[PDB]
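Trainee: To start, I am sharing the structure in question, which I have written as structure tokens.
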Amino acid sequence: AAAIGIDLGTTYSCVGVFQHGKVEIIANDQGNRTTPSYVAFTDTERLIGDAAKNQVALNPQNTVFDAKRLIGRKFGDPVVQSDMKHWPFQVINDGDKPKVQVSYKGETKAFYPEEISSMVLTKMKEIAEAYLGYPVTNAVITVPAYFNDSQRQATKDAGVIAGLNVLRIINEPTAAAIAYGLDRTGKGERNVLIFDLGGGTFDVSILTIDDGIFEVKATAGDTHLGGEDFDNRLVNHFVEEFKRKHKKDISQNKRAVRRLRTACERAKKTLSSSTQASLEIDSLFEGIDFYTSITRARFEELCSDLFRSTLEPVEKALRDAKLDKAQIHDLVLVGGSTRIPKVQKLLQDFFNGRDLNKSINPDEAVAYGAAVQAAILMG
Ligand SMILES: Nc1ncnc2c1ncn2[C@@H]1O[C@H](COP(=O)(O)OP(=O)(O)O)[C@@H](O)[C@H]1O
Ligand SMILES: [Cl-]
């Protein structure tokens, strides 16, 4: 009766299980090894994951995402007040706690962040159970190192709502280190840097590990820098391209923009493996198809400042930890955006040619470690 490890991500979640002496990252029903942290409400259905993200352009007011930004926070939290301004869904105040408010089956309903995240966790649980062939009841769930007691509590509550006994809540960078077996070291402090550039957030963590004991020495980053911002640079580029070619501005058609955004994310992923990608959108605007392409070099240029901006938080973290570059024993890549070759070059160059740990898909490393830790806690 295996326990599972779940990365409850800002933009994508991932689930793994340790059995038969190895971790298996589990693909969902569509074959995807990570699942959007999306929940949608319609006149007839509640959709979660791929199904929810796949109709986000159609249903912006009732498709919820970014619940991780709300979870465990008070309504009057400056972070909440700030983030609310840029979401298409309504956030309301219930006793100084935020709720997301939507239309569902024709009625106005509101949900706590931990309710939305419970739905994502249920999906991840079900993905695992489909693979294992039996019900899962124990899990380790991960959170950012900077999460406070309230954020951790709300995340655990999300797990319990999903029918999971939460064995432990552990930090995302700790989980990534565990994935690479860095917890197995003996007596003697090792310094580990986790470079996590995900879908919506950028987190640099410096850990010391000593005889299997973890300590957080420094954290740095940007909570609004991630893969979606690279998607956005491509969107703006292609909006201009469409304008020049067709003399039409699509920028205020929310559907067109959202659909373009989706196609840009796809092309971006392809550019991590190939030096060019083709974008082909049928009926992008007024029935006009948009078939074009983008090179890796052009993509890099469009994002050059954003990519470069990831290094100063590394510098800052090193300063705070009172360590020189040469004193870092291991460099660990986390988050889907670290699969971008230019990002890898920047970090490697900054560390004067050091190896990067990147053999585990970086968007799966957190779940991988959580799965290992879950197995350890089960015995
Ligand atoms: N091969 C790839 N190349 C570039 N970006 C990728 C790749 N795979 C996933 N991504 C991006 O990674 C981001 C999601 O990162 P992930 O680690 O899965 O989740 P999160 O940061 O939400 O925990 C998205 O912006 C997605 O487009
Ligand atoms: Cl705990």
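By Swiss-Prot numbering, chain A shows 4-382, in order.
Looks like X-ray crystallography, 1.7 Å, at least that's what the header says.
Keep in mind that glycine also has a Cβ here, set from the backbone N, Cα and C atoms.
Not my notes, these are from Swiss-Prot:
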- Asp10 to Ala: Reduces affinity for ADP (MUTAGEN)
- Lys77 to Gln: No loss of acetylation and ATPase activity. Exhibits normal protein refolding activity during the early phase but exhibits defects in ubiquitin-mediated protein degradation during the later phase (MUTAGEN)
- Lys77 to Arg: Significant loss of acetylation and ATPase activity. Decreased binding to HOPX and HSP90 and increased binding to STUB1 and NAA10. Impaired capacity for protein refolding during the early phase after stress but shows normal protein degradation activity in the late phase (MUTAGEN)
- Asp199 to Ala: Reduces affinity for ADP (MUTAGEN)
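Can you tell me where each of these features sits in the structure?
Mentor: Cβ-based neighbour count (10 Å, all protein chains) for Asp10 (mutagenesis position) stands at 31.
The Cβ neighbour count for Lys77 (mutagenesis position), using a 10 Å radius over every protein chain in view, is 14.
The secondary structure of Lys77 (mutagenesis position), as reduced to three states from DSSP, is coil rather than helix or strand.
Close to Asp199 (mutagenesis position) in the fold, though at least 6 residues off in sequence, lie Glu175, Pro176, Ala179, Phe205, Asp206, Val207, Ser208, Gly224, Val337, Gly338, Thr341, each with a CB less than 8 Å from its CB.
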Trainee: Could you measure between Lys77 (mutagenesis position) and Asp10 (mutagenesis position) for me? Cα positions, answer in whole angstrom.
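Mentor: Each residue's Cα considered, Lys77 (mutagenesis position) and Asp10 (mutagenesis position) end up 23 Å apart.
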